[PDB]
Amino acid sequence: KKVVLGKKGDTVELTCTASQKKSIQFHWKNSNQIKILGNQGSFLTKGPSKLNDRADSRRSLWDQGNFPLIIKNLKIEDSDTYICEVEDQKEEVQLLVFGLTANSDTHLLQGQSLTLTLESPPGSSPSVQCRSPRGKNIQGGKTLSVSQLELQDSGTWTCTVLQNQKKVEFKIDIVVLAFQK
Amino acid sequence: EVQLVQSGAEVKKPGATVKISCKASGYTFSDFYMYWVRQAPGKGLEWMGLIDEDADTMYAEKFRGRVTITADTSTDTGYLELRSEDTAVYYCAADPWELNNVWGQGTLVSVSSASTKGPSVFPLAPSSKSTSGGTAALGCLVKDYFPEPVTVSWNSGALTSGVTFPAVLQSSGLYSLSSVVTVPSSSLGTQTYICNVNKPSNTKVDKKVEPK
Amino acid sequence: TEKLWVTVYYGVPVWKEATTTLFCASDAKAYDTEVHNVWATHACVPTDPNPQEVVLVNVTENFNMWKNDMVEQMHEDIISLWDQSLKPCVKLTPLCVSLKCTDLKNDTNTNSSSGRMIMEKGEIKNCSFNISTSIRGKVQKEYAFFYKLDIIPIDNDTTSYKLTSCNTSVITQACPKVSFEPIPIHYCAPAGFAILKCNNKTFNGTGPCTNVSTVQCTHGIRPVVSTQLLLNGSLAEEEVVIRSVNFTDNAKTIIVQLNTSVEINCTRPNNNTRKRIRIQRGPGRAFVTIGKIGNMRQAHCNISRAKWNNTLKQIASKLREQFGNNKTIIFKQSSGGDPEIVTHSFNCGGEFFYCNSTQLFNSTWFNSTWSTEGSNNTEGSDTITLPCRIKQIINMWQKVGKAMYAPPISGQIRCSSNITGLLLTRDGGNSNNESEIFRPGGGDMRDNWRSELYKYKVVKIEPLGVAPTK
Amino acid sequence: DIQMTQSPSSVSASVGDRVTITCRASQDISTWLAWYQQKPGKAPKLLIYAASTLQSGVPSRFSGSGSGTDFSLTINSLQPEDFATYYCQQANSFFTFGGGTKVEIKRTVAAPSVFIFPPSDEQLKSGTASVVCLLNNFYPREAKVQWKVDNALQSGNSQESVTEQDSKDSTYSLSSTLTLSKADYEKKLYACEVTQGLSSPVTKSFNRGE
């Protein structure tokens, strides 16, 4: 099983390769046997899947035997196990989507709290680590919070979310307002 | 009723991307053909191509394949695409009546090495003065400006008779024109002549010509 | 020693599996410049009058339409037929695959992509006097065991730029109007070979067939490329026949053969019509073109509602029988896809019509209420008109790409075809309770001809076997 | 593609003159032609769509004719407002335009007024110097201007532009500019020579210029 982690609102590629075979019929299905994506000859076909709108494939590589499933604007809900079914070859990829969000807006005065909440697919339990520009670390499994912010915290906060031995990097811009006596 | 509105003048460096848009109104854009035509200065009309409902497009041999014409039906808009050798005025045409009729106002695309630059105005004064003859040519030279149009007027437009010459393109890619008005020599002493230069560069130039 | 009994050895015909090129038989006039006629003249064999069939007795054979190689062979012929027949004004096909230039010929500076920046960075210029021989670039989605992007040197006549490489290969060539009228094509096995034909009135294309006959040639088949609806194919001898390798699998398509054909009538392209209008008496302005009307791109496909409605009912009943009585049968419009997939695309006269099948496929048959509503609507109405469009640029069915063809010159004729079958794709999936939803399907052109060749099997003949009296 | 050519390229004519401009298609376009009139500073206007069908607001005196590969537009009585530029367009498929025909006011020969403009002090300060020879109110438009520098004829260092025909008296004016470095300008004498309207060639030159 391949495990692919995607960031919310990004585009995720799921790769399917035929075993030493060129342009051939392939079909991508989800855990529930819903036909997400597939081909009929040279033509692309989409099923009733919710992904219908955002799921696509690159025909150019079909001749080579590569039949990727490309999902744009990936959403946490989309998280599922997708199986590329070829000529008696089932290639299984589990797709995880993560969305780390800054609850405390971006603009905070010194002494104000910073909260980062991770939107995660049900049944997941990733470890989330965030570093401030000054290098202060906040670690947690869901909501990561800093009780007090100093001016130095202003800038980009780097968050790593680790699930299934895979890491996704989120960059979060938090602004701490400078003030004078 | 039916109006075609083309995007404002666009100034680009050679090889730079220029996209000009024409928006349709007063008729069902989707149901009617849009045409694109370019006219080079001093030259006749050259029809680039047409676009249909299904995005199927025709192009002239010169533009074949190199130019793509795209139309946004949802916004009733059309788009073009050309280059510096084709620096010119571009017209978008439509055919709501199926009579090959309406045209847009036009878009000017200037593509040159030079960026928008203010004019340098040099007074052109007469040789010998009010004893030479009946009339004397009086002028101001507007040099090294880009692009167009540039307004050169005498005495705030009080003097317009025989004023101005068509711009000449420098190998540098800069524009220059002479603004010379023939004025009676006798009047030269009494009257003060001011050349007013302005436009895109937002540069106000008032040059007095004095044959001292 | 022998006995008073006389044993007579029976010359029993012996049949063995073989694959060979089937020789296309057709009746066509060489003089004609018509696509099919010229092709026949180029390469066909005459069709024998009254060939008849030789019926094999006490012979049962297992047939597999899906396995039947003849289908592939015919499909290859179809592909060749079309490619030569129709030359696009502009042909668009991708050249180069996932190749991205990171360094240009004669560069002494090593350039490198940076992911975090999303930008190219100058990795370092070479101190030694070396200039890059060829275009250096990375292959997208290609990872070595070392976990490294595969890099492929590119030698082009013209140097591609960093961030570029992989063109659409525009091919421009003449596209004059050429008449395309489908002509039935028989396929005849070469000498020493025969075609075994299952004679069962209802056969699902697979399994044992007791009633088998030897035929030199197949029945005449028109090479029509059609999506969703099977046009001008064979009609079911008995009741509606639905064929699928795996009905249970939603991915597998269902090919439906109809007992009676359904008329589909579209109109638009034909030979040029010449008209002269004087106007203004001549002087002051003379003889030109007026009366431009609407858009030729538009077309209408007329299908009689009653005939279609009855057809749907028959198909739905058969589907429900096959799946089992308990699930609903619903005909729904396509989920989406390319225009060819979305609509009933088919080629008439060398031009493809895209007809919106939504009106055809919008019915539910589980309830009497639905049945009543459909009946009443039918009673009020007469025919169903499907909006059709002809796109000059068409997605190539043979291979990934675009082909461009000249717009129709004139109208005045009717393009007609018999809807002899329906291609149904079932959504299925865990959640679809109490209901089964069928949507029109296509894109695998092989299917169109699979239905035709399901009963045909090509067999080698060797010396006759001798069967002693037993 | 198909060549669309119309001629004459330009026709000189008086008011009330009957003017025929002929458009020729290199290939048979049958009946698919259009006529457009264009004026300076103005977008094309449709005189005739489908060389036989009148657009409302077009005067009757405009007369179309012809077919196949050969069409002609005849102006029965040419008027000041009619004077302008004309284009013929193919309408069958590719809307290709003809070379263009300009109908301009014919008048008697007018002698050009000749002036020579030496560089200003500001221009000298720039370090780049241009000498402008001015021709005013001349007909016909054709003219030869010769840049003589210390008795040497020079080309490729000069650019010239000519104005559109005056509506008032139907004349043209020519601006000729000779561009040189300060050092080149310092050389001495510069002269511009014009010939045609005046029997003797006219040379305008400047010296010290007290």
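Quick note: numbers on chain A are straight from Swiss-Prot, i.e. 26-206, in order.
Determined via electron microscopy, 20.0 Å.
Cβ from N, Cα, C; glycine included.
The annotation domain 'Ig-like V-type' is assigned in Swiss-Prot to A:26-125.
Per Swiss-Prot, domain 'Ig-like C2-type 1' is recorded for A:126-203. Note: the domain 'Ig-like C2-type 1' (A:126-203) comprises 3 helix, 45 strand, 30 coil (DSSP; helix = H, G, I, strand = E, B).
Among the mutagenesis experiments that Swiss-Prot reports, A:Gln65 to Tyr is described with the note: Increases the affinity for MHCII; when associated with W-70; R-85 and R-88. The Cβ of A:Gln65 (mutagenesis position) lies under 8 Å from the Cβ of A:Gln50, each of these being in the same chain and 6 or more residues away along the sequence.
Around the Cβ of A:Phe68 (mutagenesis position), the number of neighbouring Cβ atoms within 10 Å comes to 23. In Swiss-Prot, a published mutagenesis experiment is listed as A:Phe68 to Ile, annotated Abrogates the interaction with MHCII and T cell activation.
While the structure shown retains the original residue, Swiss-Prot records the mutagenesis experiment A:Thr70 to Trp with this note: Increases the affinity for MHCII; when associated with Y-65; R-85 and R-88. Neighbour list (A:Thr70 (mutagenesis position), Cβ cut-off 8 Å, at least 6 residues apart, same chain): A:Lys60, A:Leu62, A:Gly63, A:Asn64.
What Swiss-Prot notes for the published mutagenesis of A:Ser85 to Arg is this: Increases the affinity for MHCII; when associated with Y-65; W-70 and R-88. Under DSSP, A:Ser85 (mutagenesis position) is assigned to a helix (H, G or I) in the three-state scheme.
With a cut-off of 8 Å between CB atoms and residues at least 6 apart in sequence, the same chain places A:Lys47, A:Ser48 near A:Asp88 (mutagenesis position), listed in sequence order. Here Swiss-Prot describes A:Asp88 to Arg as a published mutagenesis experiment; the accompanying note says: Increases the affinity for MHCII; when associated with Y-65; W-70 and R-85.
Look at the domain 'Ig-like V-type' (A:26-125): DSSP puts its residues at 10 helix, 46 strand, 44 coil. The two recorded residues A:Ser85 (mutagenesis position) and A:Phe68 (mutagenesis position) have their Cα atoms spaced 12 Å from each other.
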